[PDB]
Amino acid sequence: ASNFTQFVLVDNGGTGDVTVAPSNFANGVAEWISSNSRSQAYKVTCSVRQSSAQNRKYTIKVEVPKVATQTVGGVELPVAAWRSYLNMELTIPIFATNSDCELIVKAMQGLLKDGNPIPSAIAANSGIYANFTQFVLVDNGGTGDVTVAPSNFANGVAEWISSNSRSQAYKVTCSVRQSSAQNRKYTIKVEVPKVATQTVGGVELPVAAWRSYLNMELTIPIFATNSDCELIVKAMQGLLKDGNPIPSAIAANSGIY
Amino acid sequence: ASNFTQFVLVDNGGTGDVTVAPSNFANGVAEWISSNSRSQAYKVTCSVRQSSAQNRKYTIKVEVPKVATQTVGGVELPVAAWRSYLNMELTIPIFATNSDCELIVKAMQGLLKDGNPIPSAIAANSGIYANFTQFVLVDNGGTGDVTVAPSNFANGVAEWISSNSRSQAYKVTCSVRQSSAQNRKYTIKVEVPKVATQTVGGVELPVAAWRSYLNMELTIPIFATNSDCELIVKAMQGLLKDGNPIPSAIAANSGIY
Amino acid sequence: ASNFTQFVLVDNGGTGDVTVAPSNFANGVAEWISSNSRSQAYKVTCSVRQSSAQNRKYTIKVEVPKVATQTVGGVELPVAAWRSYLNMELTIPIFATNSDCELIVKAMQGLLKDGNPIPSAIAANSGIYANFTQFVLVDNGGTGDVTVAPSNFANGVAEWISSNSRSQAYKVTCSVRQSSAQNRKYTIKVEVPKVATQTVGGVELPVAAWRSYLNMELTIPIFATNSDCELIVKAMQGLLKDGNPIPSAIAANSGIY
């Protein structure tokens, strides 16, 4: 309920906090503003939309403006010269118990943790970026964890499904390419499956609702570098961080308000 | 660091050692020469090239010239009548711990060991050659080993993924065919996955960077026989042998210099 | 009194010299040849040409041979088994004063000397040398540095960018590619910018007024052993250091004065 609390997007350390005021957006989505004007601040969207018939989506965008003086006037107009668009339509179950979403929430914070894969990849912007990595999607805590390795490499578009079948494990996809004369994209689809209401496979399973389709389109301009890209990552993880309104909504099978 | 040490390519036994002096090649690659002229010696390349966005490659070639008097002059011109081209663009992770590459290094020496599959196959040149075999890719030592059997046989182009999912195990491919009036090829792709920073699946996994695409194109001329082909194999294994500069580079996520 | 004459270039210890005498210029294309035998001579070019109305392009190719012996038909024919192709196209605008070119030359030749992170690739395994990271290059006295970090490789084309601003960054490329069945070609371009200020529209936009284009294509056959490339690199970079008869033209009035 009303998880609209002013949470810090980028946990830099206290200085220059990208603190974002909640409560906003029109026709079905969410928002979280930072302390500046309508051209240099950070955008943080999050909408709930019943994708199909048994699987509801979660469109969640997050902008990462480059805080630099505009080069089109020579005045003090605060605006970004380029932005790091972060899209992610995370599908999800609904009639399953509350602990099912916790499994998917950790499946988002664990995807971006301090000293982990993607977070330290897209952060250097080059000797590592774009996408395909590994991480225990569900960080349960010593027992019940989900391991997930890789295999195929067709046309440079990978697809990884966990320690189960090619039709019953935590799958994730992606791809990068120079779409035009200036930008690039990170189509990191993270189809997060659900496996809750269970101890360790103790029959009391009766789970419900099938999958999620976390399709992502992270456009990163060629004007970025190492430093500005670590900020892009901190925007992705500071998005789905425990206790924050973005993942907490996705935790109770609920929006925000 | 500077793994450029004179290592013996073919471990024949001391006589006629194909010892190769290191330190060479232009515009991004490596070399290791043998004691002769520029037409009968053995070539041993190895380049590092960031294939995509999160997966860096390892183009590694190795020539196997037939030490026979040239049949185009009747003089003492030392040159090969035919060569056994060995190509292998081995992709790989980078921001993962040093022990991740050890897993992939053994995944190359174990692929060619004394009294094993491929090494005793391509060696007889006929009742066994070309490709598709098995071997514990990662030779850990009694615990944590990776078993990997087979299944499909579509159009004669096999694909084998290990004891996991069709999207999360050690996969490898290949194929052979008479490309022209005189040569043949061994398109032995060995897509080596990574699974490090872990005991035996003890949660402390947090691994990173996805897969490798060790595409291979081993062209073997129809003028070869049993004896000259064992030398071709010893060139493949003496390439990725522990302690040698080729796999040692691939062991520390590094080149040579 | 005659300029463009027999000069000195690539050398090692005391045995064979490489005096490059003059030869042709037909239709605006300089050319230098060495000793008695042309089939073993060191070809080099140079031509002035204004590309449009605000620029001045150039073309300085270089073919480095090999003192081998092709015996075909019972005759020992002294011919090169391969040749280099160091072709540096450089565009210099009219607006760019006579104080930019001096620092451009030491940035093109002063980019690949005898092991720099870019040309060490042209002399050893790590054709990146460093798992491809932030390296050093062109410098002068103690004021501004040029740390060249990584950036892109899409479709097999390495690329390095420097500091904060891309419009003032030092781009550089590198890609492995086997041209046919008996050769190995490469491509290492280089764009050297200028820390100028284009004020158009009242804004001081930090952008380069021009960029260099040191593109060295090098073909190395499979027959050529791992002892030719070492002496090829010191012949391409070891051709234009910081005033050699060929690159002194790239730093002063002297074409070959």
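If you go along the chain as it appears here, the first residue is 1 and each next one adds 1.
Method on record in the header is X-ray crystallography, 3.5 Å.
Cβ coordinates come from backbone N, Cα and C, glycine included.
Listed in sequence order, C:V157, C:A158, C:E159, C:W160, C:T187, C:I188, C:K189, C:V190 are the same-chain residues six or more apart from C:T173 (mutagenesis position) with CB atoms under 8 A from its CB. Under its mutagenesis entries, Swiss-Prot includes C:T173 to A (Swiss-Prot position 46) with the note: Loss of repression of replicase translation. 80% loss of binding to the operator RNA in vivo.
Quoted from Swiss-Prot, the note attached to the mutagenesis of C:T187 to S (Swiss-Prot position 60) states: Loss of repression of replicase. 20% loss of binding to the operator RNA in vivo. The Cβ of C:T187 (mutagenesis position) has 18 neighbouring Cβ atoms from other residues within 10 Å, across all protein chains displayed.
Around C:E204 (mutagenesis position), the same-chain residues at least 6 positions away in sequence with a Cβ under 8 Å from its Cβ are C:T197. For the published mutagenesis C:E204 to A (Swiss-Prot position 77), Swiss-Prot gives the following note: No effect on the organization of the T=3 capsid, but with a loss of thermal stability. No effect on infectivity.
Experimental mutagenesis is annotated in Swiss-Prot for C:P206 to A (Swiss-Prot position 79), with the remark: No effect on the organization of the T=3 capsid, but with a loss of thermal stability. Complete loss of infectivity. C:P206 (mutagenesis position) is surrounded by 15 other CB atoms, counting those within 10 A of its CB over all protein chains shown. In three-state terms derived from DSSP, C:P206 (mutagenesis position) belongs to neither a helical nor a strand segment and is classed as coil.
Among the mutagenesis experiments that Swiss-Prot reports, C:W210 to R (Swiss-Prot position 83) is described with the note: Complete loss of viral assembly. Of all Cβ atoms in the shown protein chains, 22 besides its own fall within 10 Å of the Cβ of C:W210 (mutagenesis position).
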DSSP state at C:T173 (mutagenesis position), helix/strand/coil: strand
Among C:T173, C:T187, C:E204, C:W210 (the mutagenesis positions), residues with Cβ under 8 Å to chain A, listed in sequence order: C:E204
